[PDB]
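Engineer: The following block contains the structure, expressed as structure tokens.
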Amino acid sequence: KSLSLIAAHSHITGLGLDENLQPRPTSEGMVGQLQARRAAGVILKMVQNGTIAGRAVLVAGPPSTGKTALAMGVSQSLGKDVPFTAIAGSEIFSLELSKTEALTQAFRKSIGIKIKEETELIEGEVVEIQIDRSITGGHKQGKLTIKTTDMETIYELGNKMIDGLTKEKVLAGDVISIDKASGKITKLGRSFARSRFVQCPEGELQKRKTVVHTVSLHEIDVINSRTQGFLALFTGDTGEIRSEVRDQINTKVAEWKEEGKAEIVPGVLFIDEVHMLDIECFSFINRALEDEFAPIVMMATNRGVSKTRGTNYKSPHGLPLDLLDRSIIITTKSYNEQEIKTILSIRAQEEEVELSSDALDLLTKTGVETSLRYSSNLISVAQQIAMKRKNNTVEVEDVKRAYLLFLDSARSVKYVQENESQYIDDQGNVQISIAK
Amino acid sequence: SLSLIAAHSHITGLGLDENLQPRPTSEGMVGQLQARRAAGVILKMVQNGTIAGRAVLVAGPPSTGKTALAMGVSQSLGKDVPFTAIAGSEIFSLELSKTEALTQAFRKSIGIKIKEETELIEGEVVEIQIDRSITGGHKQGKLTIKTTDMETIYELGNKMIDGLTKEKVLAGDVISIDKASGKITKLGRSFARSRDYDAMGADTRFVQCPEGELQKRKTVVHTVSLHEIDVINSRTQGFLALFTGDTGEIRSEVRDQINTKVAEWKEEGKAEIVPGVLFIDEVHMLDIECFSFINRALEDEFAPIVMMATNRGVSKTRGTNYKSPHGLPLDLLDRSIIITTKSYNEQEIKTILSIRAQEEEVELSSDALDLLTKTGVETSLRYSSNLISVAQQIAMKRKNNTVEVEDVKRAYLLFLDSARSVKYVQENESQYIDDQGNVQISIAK
Amino acid sequence: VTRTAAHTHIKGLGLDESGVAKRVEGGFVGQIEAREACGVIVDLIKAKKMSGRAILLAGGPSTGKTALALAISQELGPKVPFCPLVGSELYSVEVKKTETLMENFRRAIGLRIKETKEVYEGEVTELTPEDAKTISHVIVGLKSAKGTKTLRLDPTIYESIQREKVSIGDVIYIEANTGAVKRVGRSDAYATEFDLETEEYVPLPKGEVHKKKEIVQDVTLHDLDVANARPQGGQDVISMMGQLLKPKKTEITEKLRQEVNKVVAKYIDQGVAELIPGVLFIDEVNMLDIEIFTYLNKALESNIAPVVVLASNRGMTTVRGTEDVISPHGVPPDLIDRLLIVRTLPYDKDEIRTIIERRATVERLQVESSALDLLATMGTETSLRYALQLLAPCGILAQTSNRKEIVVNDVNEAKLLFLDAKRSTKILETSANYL
Amino acid sequence: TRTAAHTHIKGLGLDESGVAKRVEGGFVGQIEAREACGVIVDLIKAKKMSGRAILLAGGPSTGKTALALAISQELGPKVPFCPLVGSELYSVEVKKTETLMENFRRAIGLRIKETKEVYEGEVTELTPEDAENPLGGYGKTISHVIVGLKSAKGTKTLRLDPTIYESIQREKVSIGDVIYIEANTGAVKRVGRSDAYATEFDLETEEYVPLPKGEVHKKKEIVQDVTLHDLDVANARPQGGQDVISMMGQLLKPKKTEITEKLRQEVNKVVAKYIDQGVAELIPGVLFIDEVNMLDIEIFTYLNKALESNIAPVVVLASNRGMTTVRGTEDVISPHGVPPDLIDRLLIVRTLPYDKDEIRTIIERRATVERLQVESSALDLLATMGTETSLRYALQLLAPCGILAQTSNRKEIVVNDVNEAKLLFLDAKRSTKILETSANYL
Amino acid sequence: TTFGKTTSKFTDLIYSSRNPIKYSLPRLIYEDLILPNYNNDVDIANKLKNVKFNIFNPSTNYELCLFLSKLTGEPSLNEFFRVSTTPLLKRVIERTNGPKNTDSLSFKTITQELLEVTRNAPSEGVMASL
Ligand SMILES: Nc1ncnc2c1ncn2[C@@H]1O[C@H](COP(=O)(O)OP(=O)(O)O)[C@@H](O)[C@H]1O
Ligand SMILES: Nc1ncnc2c1ncn2[C@@H]1O[C@H](COP(=O)(O)OP(=O)(O)O)[C@@H](O)[C@H]1O
Ligand SMILES: Nc1ncnc2c1ncn2[C@@H]1O[C@H](COP(=O)(O)OP(=O)(O)O)[C@@H](O)[C@H]1O
Ligand SMILES: Nc1ncnc2c1ncn2[C@@H]1O[C@H](COP(=O)(O)OP(=O)(O)O)[C@@H](O)[C@H]1O
């Protein structure tokens, strides 16, 4: 389940918080940033309460300060069965959808409906199957013996059950699941009988089982529109769904909640790099947040006073002031030496790399000096240099060798700036020849 | 009825005599005693139909009556003559070229007239008897068709029976049969057989049983534009493209073929050409490519008469970097004659306001109408025209039948024109978002 | 249970019978003149006589323009169509922007049809077709818990029955007018014919076979336009898998529109349909190009145009698509002649305090007096929206300390945790690299 | 009769092997351009050269378009002529290169002659003759089919193949129908029903056609004219089969596609093969692109490429610019808006503006064609307008003068009629003077 | 695929191939949005939008049908109502080559009379080879 090699945020299992929403210094893979974690815990409580809608928050700070780490912590603390959509700023610039339509689809993907239904099921291990044919074979008679670990029974079959058993061959000793009302029979496997391999089911054979469904508003939006089927949820060409089906879906969902047949589960939409949206997207986002079925929007940006896209002026955070008026802003700060070394030790534990104390100190020094991501990339590349000399622990010499082999930002700018005759400039001039 | 009181629906035709002399106020139009005469000359030029492909230009300040003049020409043109009214922004299409959209708008304004003579047998079917020969190649038929008054018996051919087996007809079915063309339609089911089946179905409909004679003779005249023939002769099932707009850059070869076909039909004598008027409101926002195509597309024999309206002075033509008079290049202005509209005085504004208040069922006092006339001299005319309609509702909120001075004063207080909005914006410019995006939301500094 | 999103304390304009507005009634505080002008416009809409009336309401940000348009929508009632819109939505990659404007215009004119629902439901007891090969009629006997009832049927409904594979003993659903046939399932009394079968068993209906109900259908003109202009073809009732070709939005010809108008007028003349004109509302009108602004001039002169309401917060701003045109509110001077402008005023301290108290009441929160004074001072110092957004984290921080009433300390912690735009810009200015 | 800005020009107006006279073919003046255009007509009629470009240049309203239609009139209706505007090439379906190549291929015509052997007439009898010894397991084994035909002054019975019986049964041919039998392929088809059976049934849905004239059997040589673009779009469109894709594309919107060079190559080789047999004949025509100042430089480079082909026609361009930048380039100042690489490939013909007498004669002939009678002093006044404001402004102010004359119940156009026409309709100069001296937000 | 496989006088071979990806849908959405019942109006609105307010209905818009019949040449006036209410795949399957009357405005293009000659034409003909 959920195959993954190692992620860059794989150590974050949530927000480290107490029962009084106080952040521990080291919990759940998150260290430091006490005020930002407290604010994100308040936002998490806002989402889990579910009584308010359409509030936008902004996580702003310098680069490499843990904004995406905060978003991943909120997403892991939400758990399953709550919608979480994560998009980038450049994702909505489509050739087949308008920008407002893509933003609308991303908005309605983040709110879901919890529907609870029950179905009656058959589960057991097949003992013996008899199919009988007549002289002409016009009618078919049958008997099926099926057992669990507690009972055993024999059923008399009709024509459509016999046809459904002949199709998708079922032999003796197979564990199968039968849905009577739909006629779908699945082979769970084979029982443990030497004389795939699953165990024989226990308890009753006729079980009424309850399955809790959660379906987003965008799925019912696609299915209710007749212009395409449910295969557009996978192929991805929905093609500018009309508004009137969305008002029908809104009214139907409202009366479903009134009757008690459904519950509304709002979620979080996360927009990473929100400064790359046009001003039309910002103006749509301003008026899309006052709807009753609107999620809580999280935006993350790292710019200063920069040019807003599609305009000719400059704005704080790259966003216009009317969008910033409806936002509450969480500010992240830079890290210390101890926080950097704790981050590097946690990244060592997740990458299964054993480090010396001196190697950790050198990594902390070069991480304070250059970048946190540079040391977090150097630590995994030092282990291969250590393993080429056939030893397990990563020492100082491996870190110095990796620091010599792989450059960083400021050093690369420094070697470029006194060798610029060999590189292609903004004017397209270069010197390739060695002499003259 | 599906029409409400529009902006200018008092204008019913051009107010002219037989000698092309405009009356001071007749059939909706007040004043403009030279533009109305020029538009009457243009109307006679259209109604003669002997010349083709000539463009006129209606230039003047805003709120003067250019589109009022176009509406007058449209209403006095009469029916069965094509009149296309488009804007300059319509032709910028994602799925059509600008030149192709211009060609479609040109060919939507010239049509031909086709005369059809019908012999209809509309009645209820009583019984169908089918008789076959010994060989069985052909089938004979007996039809008993019944009206409220009389009933007779007809015969059928083999193709009649084949067409009648499709769109399956039983007893109690209202059909109509053409003698000359053999057209078959199923009108629906009679109301006399509406109590037997007990449940309707999807494809059925109930119509009344017809009365009168069975065989009725009637002639029909159809007016078909050239664009309709272009769309029909471009695909297998082309009428859906007529109603959905997915024609998609019809080739020139079928247009030349249709032009030769129309010339052949005119020479033989089963059709005659009815030319029309194309009206392009706000022509100044057209590309230089569009102006070039309009220049070279007016020299064809099947070209309508083009009316363009502009309220721009010496502005910059779109698609270029220089400025030209009326926002149009000099090559198009060489191929034009210009009708100039001039602004009004107090009396013409008074008469126009009285006519507009007469149409909206609004009773004004003399002093209230004088106040509205003074406001229309100071501000624009349309501000007073809208003030009439809101002061009417202010009057019924006071339980009064006719409006007074107080209702016009209250409507002046509650609603603002352009100059007062500019003034209150300019004296509080810190509360509004400027071109650089700066604004102040907090009220305390 | 109950959700709240920036509104829903706004219930109406809060006017008396004379058209005058009270101070605090209907969820609105302040702004008497704009509310009274909007009530006059609501009366004009209810008169149902004029077409192409354009109103612009202008003011600063967070002054109450969208609340006024929402109050218009609540005052008109659910019967009148209301089509809210943002100006950025008129740009699409499928059709041109003028066609999208035409569709949004025609979405604001509605119709009301009075229809009757007639339903036969029960267990099939007899199914006897007969030849007149072509069957002339079939006789179906239905059974419920309150008796049985037999029906004659046309052969088309028998064809639809043969589509659904209906046998003796199935519970079916027949609609008399449309002719739709739905198979609910096999009846519960026939459930022990086999020990195991692929058929679902449903009980008998406990009511009568015959059911009669009067309903009202509300459609708009745009629904008829898109129903009459399917390019691929008429879709069936049920298509779980998609169409083989993707149907794309097209440029609907005005000939189709005039045919729809002719058919609708013919049905109106027979007393079947009722015409309900409505309101088209375009928020952030300064985001329109000049070509849409030119097309609005001709679109307002039609005979079936609705009442159009526009909003803007800009000052003397360049119109989009132009470079040397400066106009008030970002609206070009050719179009600004055609409207009536309603001015909207900023608020004072006491109005801000009353708004904050009303928002705390609707969100089911209790606040102290000193917390209310601090929140009012913060609202006057930063913005009105900041205190409204900060009200709910104050409630959460009061909840985590096991209390039900917000005090000054929770407001101080919420002010510490979350910033406004001014303090964020102050941090942005005095920073080394990118905040 | 409809007149639209033209149709008073009938050819150029030269004599044989000599100078064009001043009064001929509706042309006044422009003698050197008429002689050069006559030399161009002789070059086209020589049917030798390919890819020759001619640009005619001059001021507005000088007679460039009139010279192009004079070229088309002098060549004849059989030679193809494709008039073009420079804005027509920008399309939203294909690239402008493909549109230029399609209009390039539209200007080459092909003359194909063919001999048809036919068999038509009313069906008299229709008898599938049985064989002498039938095979087992079958019924009605046809040995041959006897069909009798009937036309005007002719009656002939035919012995046919057994395999046309399926063609009889598909087209539903019965006795009394009039059919059409091609000789070599068989492949009968129903023209309709005979006119003698029109009163057979009271009500029917059939098409009764007169009985055909002439003999039943005849040999007719049919000469057909198609262009190469028709051959390209017929060969690109797949031949009518039973696949769902072909009939789906028939039922859908016919979007244009980029025709490959391979198909044009095969079309050229099969056309040259049948030209070498003495059957087909190639007729090159004229592609006239007017106001070529509006073309992008990519189209100019593709014109440079496509003028070197073997099958190219003669292309005529026209422009009214002087020193103007080429579109798509910010600094290439070039004569007539044409880049200098193309200008080297073409010859330039110069057109000169007119005088008082030429304007007066042109106005007189336009009034003659428009069926109006103008008094001589009114003609002198109109010539004064023509030399004072514009020739075209004088030409468009003839029909309102006739309308104002018919309003006053006169068939003569006189001085006060054209004074009222001055007063009612303005030209560009007075409109500009009104625009410059008015500040009422105009 | 996830088909019915054997975990080892005739043998039955039935097509049983499925997709491993399963999309689950609740019964409430289907039964309350897609199927007609007493408390919804799927069939009523379908009839209202497809039959009563259709512009090709000859019981209410006979003039348009007669106009289109003169334009195209269809012998039946119910042809347009049948074309507009059936899907494109069903239209292109059961399409027949029915005859049309000559007195119409739809005549034959040049490309069509080129293509209709060479349906059964043999080789060595000039028009067939071209
Ligand atoms: N407080 C923290 N606790 C644990 N890991 C952190 C913390 N802050 C940053 N990181 C790690 O640092 C790396 C880079 O930080 P990132 O969140 O990508 O920066 P930004 O906020 O600019 O996106 C990530 O892998 C993240 O897991
Ligand atoms: N001659 C006229 N007679 C009556 N009403 C007029 C006249 N000219 C203009 N109007 C009124 O002025 C209003 C707007 O004028 P309009 O025709 O739009 O001027 P323009 O076309 O120059 O913008 C119209 O509603 C019309 O009722
Ligand atoms: N007079 C008022 N009474 C109560 N609430 C108001 C009032 N004016 C504005 N508001 C509130 O202010 C919030 C933002 O106002 P908004 O409608 O967005 O103004 P604008 O659209 O001009 O920005 C809304 O949630 C609204 O409830
Ligand atoms: N030499 C000529 N003889 C007769 N008519 C002419 C002559 N030159 C120009 N014209 C007339 O002048 C009108 C406009 O000329 P046009 O072809 O538009 O010139 P250009 O192509 O230079 O713009 C045409 O209607 C044409 O009949």
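Using Swiss-Prot numbers, chain A covers 15-209, 220-460, in order.
Keep in mind that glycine also has a Cβ here, set from the backbone N, Cα and C atoms.
Pasting the feature list from Swiss-Prot:
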- A:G75, A:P76, A:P77, A:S78, A:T79, A:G80, A:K81, A:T82: ATP binding site (BINDING)
- A:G80 to A: Growth defect at 37 degrees Celsius (MUTAGEN)
- A:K81 to R: Growth defect at 37 degrees Celsius (MUTAGEN)
- A:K81 to A: Defect in snoRNA accumulation. Growth defect at 37 degrees Celsius (MUTAGEN)
Engineer: Select from the recorded positions A:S78, A:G80, A:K81, A:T82: which have any Cβ-Cβ contact with chain C shorter than 8 Å?
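Structural biologist: Listed in sequence order, the recorded positions near chain C come to none.
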Engineer: Starting from the Cβ of A:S78 (ATP binding site), draw a 10 Å sphere and report how many other Cβ atoms land inside it.
Structural biologist: 17
Engineer: For the binding-site residues listed here (A:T79, A:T82), which one has the lowest count of neighbouring CB atoms within 10 Å of its own CB?
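Structural biologist: Checked A:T79, A:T82; of these binding-site residues, fewest Cβ neighbours within 10 Å: A:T82.
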Engineer: Specify all same-chain residues, apart from the site residues A:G75, A:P76, A:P77, A:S78, A:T79, A:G80, A:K81, A:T82, whose Cβ lies within 8 angstroms of the center of the Cβ atoms of the ATP site, ordered by sequence.
Structural biologist: A:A83, A:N326, A:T356
Engineer: Fewest neighbouring Cβ atoms within 10 Å: which of the recorded positions A:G75, A:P76, A:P77, A:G80?
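Structural biologist: With the recorded positions A:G75, A:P76, A:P77, A:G80, fewest surrounding Cβ atoms within 10 Å: A:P77.
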Engineer: Please give me the CB contact count at 10 A for A:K81 (mutagenesis position), counting all chains in the structure.
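Structural biologist: Its Cβ has 23 other Cβ atoms within 10 Å.
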Engineer: How many Å lie between the Cα of A:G75 (ATP binding site) and the Cα of A:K81 (mutagenesis position)?
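Structural biologist: Counting only the Cα atoms, the answer is 8 Å.
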Engineer: Helix, strand or coil: which one is A:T82 (ATP binding site) in, per DSSP?
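Structural biologist: In three-state terms, A:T82 (ATP binding site) counts as helix.
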